[PDB]
Structures are given as C-alpha cells and as structure tokens.
Amino acid sequence: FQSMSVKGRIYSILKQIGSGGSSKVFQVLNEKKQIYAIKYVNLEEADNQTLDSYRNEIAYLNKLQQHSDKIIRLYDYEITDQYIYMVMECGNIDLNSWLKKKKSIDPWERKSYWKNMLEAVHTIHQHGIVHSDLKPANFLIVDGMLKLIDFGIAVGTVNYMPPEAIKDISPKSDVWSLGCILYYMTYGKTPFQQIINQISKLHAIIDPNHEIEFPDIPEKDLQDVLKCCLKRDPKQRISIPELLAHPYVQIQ
Ligand SMILES: CN(C)C(=O)c1ccc(Nc2cc3c(cn2)cc(-c2cnn(C)c2)n3C(=O)OC(C)(C)C)c(Cl)c1
C-alpha cells in the first residue's frame, strides 16, 4: 500500500520480507509492474566502521554481478548520509525457511543446490573474499536456482561454525560451513544440533575425539563429500575447486 523513490523511479511496497539492525527488506513493484526487493538501511545512528563495511558490501555485490549468476542481481541503488536503498531481484524464499518448512529433501534438488552453493562461494573466493559466516539464511531460491545474498563483510547460530573460527580463517573455513549445510540437507540436522548447551557445542566442534556420525545412505558419493568437508583440520579438508570435480557434483 506504501511507496518509495529510488533514483527518480517509483516502487510500490507489496510486503515486508524481513527486518534487522536499522535495515528493512521489502517486496516492491515498479512502474513497469515488475517485482523486486528493496533493502532500506538507516544510517542515522551508524558509525564510520559500519558505513565502510556497508560501502564495501555494495561494491563487492556490484562487481561480482558480472562474474556470476549465482550472486543476487543488484539493479540499482541510492546512497546518502541518511540512508541506503538497494534494488535487487526478488527470490521466492531463503534456504533456511525452505529447509525449516520441508519435511524431506529430494536428492536432485539437493545435488542442484550444492552445485549452486559451490559456484557462488567459489566466485567470492576468486575475488579474495572469505565469507566465514555461511548458514542457509545467506542463500536464496530464485527460480529453482540458489543465489548468495551477502559476503559476511557488513543469525548467530554457531552450528555452521568452523573449528578454526572457534580456536580464538582461509577459504577452507567456508568448506566446513557448506559441509554443515549439506549435512542438514542429508540427515535433517546439523552435525552438532543434538547438543543443547552452546559451550558444550563449541567444545564438541573443536574436539577431534568427538566423532561426527556419518550414517550409511544410498548416495555413497554424498557421504564422501560430507566426510571431506567436515575434517576439523583446514589443511586436511577438501578445497572448493576439488569439490567441483567430485563425482557427486559431476556424475549423471
Ligand atoms: C520466510 N521468509 C521471510 C520468506 O518467505 C522470504 C524470504 C526471502 C524472500 N526473497 C528475497 C529476500 C532478499 C532479497 C531478495 N528476495 C534480497 C535480500 C538482501 C538483503 N541484503 N542483501 C545484500 C540482499 N534479501 C534478504 O535479505 O532476505 C531475508 C530478509 C529473507 C534474509 C521472500 Cl520474497 C520471502
């Protein structure tokens, strides 16, 4: 029922998609009756460290547009000292919400999503970006295709957290997180979701004596991937280029 202006162009609000730290995401309709998502960021109580992190995310989102279709499309933006408006493509739903609703995940949709996740995370790594905070919420379903929504530059779950991030951070950090997302899509839980206590959870992730259970499934390829990603030592963990050449991703 409402309306907002981004670079002379008018957008009518359909619904509010999300909220957070001085930031509201909306589903909008433009003058050509096309659907988009607008993220509004209030900079009134924002400092220079915050502004430059936001400016850095917009710059990376803007550059990585051209390098991959697995990155959310950023159509337009308006930046002032009071706010930011980002006009982006609209997804159907985020991966976290889609997984929370779904009682079972189809092996084909799973393989397809995995491919998308590796291509997206691979792309950011080629530009010196390591996310380090990957979770299903950073992924959006856009016409059966997964897209990466942020680069960790600008939920606080810890279930997808690599052992190296706990120790106190290389492209291998993201492999651990992607492994945890695939583990959830495989077994219906993250490898440490059983641990109610958050400190015991952290003590279990770093501890090598704490064996991660990999139950036997029909897809033995999918089992090897999980076993390769979830190696507590970054040095002994599989790389993204090697994951893209794995039989799980490649064999039809
Ligand atoms: C359970 N939820 C809230 C949903 O069903 C839901 C979730 C996501 C939706 N799509 C959607 C969400 C979107 C975007 C584009 N489309 C863009 C963004 C975005 C925010 N920052 N950056 C740099 C990109 N975005 C987004 O942040 O979505 C969440 C609020 C769900 C996390 C829609 Cl239309 C509905």
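Residue numbering: from 1, along the chain as shown.
Just so it is clear, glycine is given a Cβ too, placed from its N, Cα and C backbone atoms.
Sequence-distant contacts (6 or more apart, same chain, Cβ under 8 Å) of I17 (ATP binding site) comprise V25, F26, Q27, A37. Secondary structure at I17 (ATP binding site), taken from DSSP and collapsed to helix, strand or coil, is strand. Look at Swiss-Prot and you will find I17, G18, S19, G20, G21, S22, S23, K24, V25, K39 tagged as ATP binding site.
Proximity of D133 (active site, proton acceptor) to non-local residues of its own chain (separation of 6 or more, Cβ distance below 8 Å) is seen for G152, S177, given in sequence order. Marked as active site, proton acceptor by Swiss-Prot on the basis of sequence analysis: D133.
Take the CB of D150 (mutagenesis position) and look out to 10 A: across all protein chains shown you find 17 other CB atoms. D150 to A (Swiss-Prot position 664) appears in Swiss-Prot as a mutagenesis experiment; the accompanying note says: Loss of kinase activity.
Experimental mutagenesis at this site is recorded by Swiss-Prot as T157 to A (Swiss-Prot position 686), annotated: Loss of kinase activity. Here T157 (mutagenesis position) comes close to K135: these same-chain residues lie at least six apart in sequence, with C-beta atoms under 8 angstroms from its C-beta.
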Cβ neighbour count within 10 Å of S23 (ATP binding site): 16
Around ligand 1, within a Cβ distance of under 6 Å, which of the recorded positions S19, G21, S23, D133, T157 show up? none
Not counting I17, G18, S19, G20, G21, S22, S23, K24, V25, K39, residues with a CB within 8 A of the CB centroid of the ATP site are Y40, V41
Could you tell me the maximum Cα-Cα distance in Å between the residues recorded as binding ATP, namely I17, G18, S19, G20, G21, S22, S23, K24, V25, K39, rounded to a whole number? 14
